[PDB]
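See below for the structure under consideration.
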Number of protein chains: 2
Amino acid sequence: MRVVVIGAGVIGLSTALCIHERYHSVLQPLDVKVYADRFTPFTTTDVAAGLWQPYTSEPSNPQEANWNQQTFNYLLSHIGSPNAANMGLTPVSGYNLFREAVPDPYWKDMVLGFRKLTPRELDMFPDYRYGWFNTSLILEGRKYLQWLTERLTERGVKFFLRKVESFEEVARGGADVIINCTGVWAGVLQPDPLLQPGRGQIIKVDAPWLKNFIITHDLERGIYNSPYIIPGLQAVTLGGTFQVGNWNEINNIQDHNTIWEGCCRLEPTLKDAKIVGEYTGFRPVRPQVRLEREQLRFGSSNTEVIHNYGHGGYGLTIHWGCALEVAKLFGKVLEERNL
Amino acid sequence: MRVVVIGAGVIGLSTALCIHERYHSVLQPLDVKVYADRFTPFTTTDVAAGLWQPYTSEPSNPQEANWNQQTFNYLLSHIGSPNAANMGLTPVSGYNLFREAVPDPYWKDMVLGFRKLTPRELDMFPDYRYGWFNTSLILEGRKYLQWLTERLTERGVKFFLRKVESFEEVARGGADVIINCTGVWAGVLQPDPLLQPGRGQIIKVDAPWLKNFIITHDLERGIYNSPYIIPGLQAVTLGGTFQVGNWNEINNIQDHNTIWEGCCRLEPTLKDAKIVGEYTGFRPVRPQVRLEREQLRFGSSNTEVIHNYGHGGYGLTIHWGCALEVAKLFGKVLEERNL
Ligand SMILES: Cc1cc2c(cc1C)[n+](C(=O)C(C)C)c1c(=O)[nH]c(=O)nc-1n2C[C@H](O)[C@H](O)[C@H](O)COP(=O)([O-])OP(=O)(O)OC[C@H]1O[C@@H](n2cnc3c(N)ncnc32)[C@H](O)[C@@H]1O
Ligand SMILES: Cc1cc2c(cc1C)[n+](C(=O)C(C)C)c1c(=O)[nH]c(=O)nc-1n2C[C@H](O)[C@H](O)[C@H](O)COP(=O)([O-])OP(=O)(O)OC[C@H]1O[C@@H](n2cnc3c(N)ncnc32)[C@H](O)[C@@H]1O
């Protein structure tokens with residue numbers, strides 16, 4: 001069966017893998033290919049802060065929290081193996097600062113060791129008045145992508161520089177199924193005003209002494225508009241913006257400073273950190289994730305699509321969960337074809 | 001007044017500073033000098049794992065805990081300033097593993113966020129069955145030493161790479177008050193069978209993805225004979241030995257392997273960590289710290305000594321506390337001299 005996964009961000013890959021991993025030898029032939037106009041280091045995924053942490057607010061389609069939970073476990077499960085950092089994974093602990101008290105996140109129990117910070121702790125940051133502490137995981141985009149890639153590759157999945165113009169295209173081509181994991185740019189293949197770019201610029205900097213993440217929150221300014229600092233496998237990511245509907249893909253000096261000054265302020269020692277890079281990306285913002293099946297008639301032949309997009313600022317945090325669901329639907333699709 | 005501090009490890013320096021800091025302009029002249037046959041990077045201090053963490057067992061002296069507490073606060077107080085990492089400080093969180101349950105450490109409340117680990121957590125390190133979690137501080141030897149040094153220097157203390165041979169000699173120089181902070185080698189200036197070398201070899205390795213410390217414990221094997229891993233300002237320190245009465249100062253291949261293999265099991269990712277150095281040092285082991293005053297008659301002239309040594313494996317963890325006490329006695333000494 002000809003399957004075509006469009007997009008090679010964390011979503012496309014995991015998904016592809018997951019499907020193949022689950023059905024390769026459940027169905028004999030099973031042909032998977034991945035088309036994408038961008039591959040790492042060019043995906044949005046490549047620019048994510050790399051932390052597992054869903055938004056504070058309980059998800060609209062409640063199953064999302066499961067996907068999140070499932071993603072976290074899967075990840076955690078790897079922590080212990082030798083390859084975990086080779087997958088781009090590692091545990092990290094850190095803070096979430098606030099200016100006023102606030103309700104515990106629904107994921108309070110998915111993460112390890114969640115607890116409200118004490119005053120002494122808070123004294124470590126004079127701006128904030130309230131916050132939490134917990135340990136979690138770093139799952140780095142680029143590395144994970146490459147891992148995922150090698151995995152798929154050895155599994156025989158094939159990749160292709162392609163810019164799909166239409167699903168039609170792909171279908172006239174031969175795809176029995178098509179899995180749309182085109183991120184923000186999904187709208188192009190089929191409009192979806194729900195979907196929008198959540199622009200975010202960041203700065204990578206070299207400062208090995210920071211071992212914990214620190215994420216501040218301005219309830220007014222909106223989420224991820226406040227300074228944040230996230231240690232990674234080697235560099236640290238300085239961050240602070242999330243602009244909806246903004247599509248400029250260039251790093252802007254203004255933002256650069258607002259990030260630089262804000263973090264520097266939050267974390268004073270940053271004064272000596274050396275900047276090694278700046279990047280900007282589009283969070284595939286959407287009220288909810290679109291992950292559902294859709295049949296498409298072209299001539300006398302039907303073609304199956306399965307959407308998986310709009311993971312906003314938690315694409316990594318919940319990638320796996322969805323990847324599973326798709327496989328699930330994908331399966332139903334096979335049942336209907338009678339295998 | 002002529003003061004002479006012998007030794008330039010973390011102990012000598014802090015102490016010197018502390019004295020000067022407190023009495024420089026309480027007394028006018030005040031002449032401080034520091035003699036030491038070894039200066040960083042050569043002190044024992046230079047090789048410490050760099051973590052704030054007193055031993056598990058309840059203190060011999062009641063005062064040790066306070067010194068520890070005082071040291072921790074002083075340190076913590078700096079976390080927030082821009083220079084903290086320039087002093088060689090940063091917060092780090094981590095684990096303490098055990099094979100059987102065990103009583104909470106007395107310092108449970110001095111550290112930030114102490115708590116017993118949960119099972120999921122424990123699943124992360126399968127050979128153990130029990131343990132704790134808390135956040136604390138890294139205070140790196142070398143860096144701190146240099147910091148301390150620049151500070152003293154600008155304060156006008158003067159340094160001399162010199163091997164003192166006798167208290168007698170120093171006193172004979174014109175030394176009004178000698179401050180003894182000669183670490184394990186203290187015995188030489190005046191015997192003390194209580195004092196012994198707590199040999200420890202370690203391996204520095206480059207592995208930036210490890211962000212938390214992990215210290216295992218073998219109740220039989222003795223303290224710090226078990227593998228431990230401690231992230232630092234740039235490298236990670238692999239460790240695992242504490243041999244009493246051993247004075248070989250060379251790194252030994254068997255230790256190197258027992259450390260390497262033990263940590264590597266504890267933390268399989270090191271499979272890819274690159275070794276960048278190996279070192280060995282003597283913990284100035286002693287049943288309890290010697291920190292007390294002692295007068296010494298030489299000819300028709302008395303000379304005041306204040307001992308400060310035998311901080312075993314917590315010299316950093318408690319340096320400041322003692323430094324204060326000395327200043328205190330030092331003061332009494334001034335009172336007696338009627339200022
Ligand atoms: C930008 C950004 C995102 C962050 C982020 C910080 C930043 C700056 N933070 C944070 O905000 C921290 C502060 C907490 C994280 C984080 O720390 N944790 C977390 O879970 N999430 C975070 N994300 C969100 C995450 O990056 C995003 O959800 C995923 O990358 C989406 O992956 P994808 O595969 O759907 O898109 P993407 O990676 O762009 O994959 C899209 C793919 O489809 C391809 N494509 C599209 N259309 C076509 C076409 N027509 N033909 C061919 N190929 C096509 C494109 O080439 C690419 O292959
Ligand atoms: C070796 C070692 C120690 C560790 C350690 C791991 C290792 C391998 N860990 C751990 O074990 C982790 C696993 C938790 C830490 C840790 O992580 N945290 C912690 O708090 N403690 C730890 N320590 C213990 C600490 O290093 C030690 O207490 C202090 O360095 C003592 O400083 P000092 O100034 O008294 O001696 P040292 O630094 O040797 O200063 C001695 C000074 O006196 C000088 N000197 C002596 N005699 C003379 C003389 N006759 N003439 C001139 N100069 C003289 C010598 O030149 C030097 O200047």
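Technique stated in the header: X-ray crystallography, 3.2 Å.
Backbone N, Cα and C atoms are what each Cβ position is placed from, and that goes for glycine too.
Same-chain residues at least 6 positions away in sequence with a Cβ under 8 Å from that of B:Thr43 (FAD binding site) are, in sequence order, B:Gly7, B:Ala8, B:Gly9, B:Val10, B:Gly141, B:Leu145, B:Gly183. The FAD binding site annotation in Swiss-Prot covers B:8-11, B:37-38, B:43-45, B:49-51, B:163-164, B:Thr182, B:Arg283, B:312-313, B:315-317.
B:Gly313 (D-dopa binding site) falls outside any helix or strand according to DSSP and counts as coil. The D-dopa binding site feature in Swiss-Prot is assigned to B:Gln53, B:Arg283, B:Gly313; the stated evidence is similarity to another entry.
Swiss-Prot lists B:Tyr224, B:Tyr228, B:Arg283, B:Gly313 with the feature D-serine binding site. Classification of B:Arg283 (FAD binding site) by DSSP places it within a strand.
Summarising the annotation, Swiss-Prot assigns D-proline binding site to B:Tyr228, B:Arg283, B:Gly313. According to its DSSP assignment, B:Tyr228 (mutagenesis position) is in a strand.
Secondary structure at B:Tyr55 (mutagenesis position), taken from DSSP and collapsed to helix, strand or coil, is coil. Within its own chain, B:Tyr55 (mutagenesis position) has B:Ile223, B:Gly312, B:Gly313, B:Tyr314 as residues 6 or more apart in sequence whose C-beta sits under 8 angstroms from its own. According to Swiss-Prot, the mutagenesis experiment B:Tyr55 to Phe carries the annotation: No effect.
With a 10 A radius on its CB, B:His217 (mutagenesis position) counts 22 other CB atoms from all the protein chains. For the mutagenesis experiment B:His217 to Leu, the note given by Swiss-Prot reads: No effect.
Experimental mutagenesis at this site is recorded by Swiss-Prot as B:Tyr224 to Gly, annotated: Decreases activity on D-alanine, D-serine, D-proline, and D-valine. Long-range Cβ neighbours of B:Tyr224 (mutagenesis position) (same chain, at least 6 residues apart, Cβ-Cβ under 8 Å): B:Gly198, B:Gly200, B:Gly239, B:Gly240, B:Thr241, B:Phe242, B:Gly313.
Here the residue is the original one, but Swiss-Prot notes a mutagenesis experiment at this spot, B:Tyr228 to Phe: Reduces activity. The Cβ of B:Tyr228 (mutagenesis position) has B:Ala49, B:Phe213, B:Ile214, B:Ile215, B:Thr216, B:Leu238, B:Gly239, B:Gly240, B:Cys263 as same-chain neighbours under 8 Å, each 6 or more residues away in sequence.
One mutagenesis experiment named in Swiss-Prot is B:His307 to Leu, and its note says Reduces activity. The local packing around B:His307 (mutagenesis position), expressed as other Cβ atoms within 10 Å of its Cβ over all shown chains, amounts to 22.
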Rounded to whole angstrom, what's the largest C-alpha distance between any two of B:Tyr228, B:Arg283, B:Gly313, listed as binding D-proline?
16
Sorry to bug you, but what's the C-alpha spacing from B:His217 (mutagenesis position) to B:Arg283 (FAD binding site), rounded to the closest Å?
18
Have a look at the recorded positions B:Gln53, B:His217, B:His307 and say which one has the shortest Cα distance to B:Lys163 (FAD binding site).
B:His307
Setting B:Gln53, B:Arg283, B:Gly313 aside, what same-chain residues sit with their Cβ within 8 Å of the center of the Cβ atoms that define the D-dopa site, listed in sequence order?
B:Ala48, B:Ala49, B:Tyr55, B:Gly198, B:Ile223, B:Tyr224, B:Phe242, B:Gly312, B:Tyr314, B:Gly315, B:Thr317
Shell list (D-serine; ref centroid = CB of B:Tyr224, B:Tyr228, B:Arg283, B:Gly313; cutoff 8 A):
B:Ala49, B:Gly198, B:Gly200, B:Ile223, B:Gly239, B:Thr241, B:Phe242
In the same chain, which residues outside the set B:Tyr228, B:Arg283, B:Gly313 have their CB within 8 A of the centroid of the CB atoms that define the D-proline site?
B:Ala48, B:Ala49, B:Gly198, B:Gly200, B:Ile223, B:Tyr224, B:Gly239, B:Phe242, B:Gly312
I'd like to know which of the binding-site residues B:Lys163, B:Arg283 has the most other Cβ atoms within 10 Å of its Cβ.
B:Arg283
If the criterion is a C-beta within less than 6 angstroms of any ligand 2 atom, which of the recorded positions B:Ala49, B:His217, B:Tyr228, B:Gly315 pass it? List them in sequence order.
B:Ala49, B:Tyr228, B:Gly315
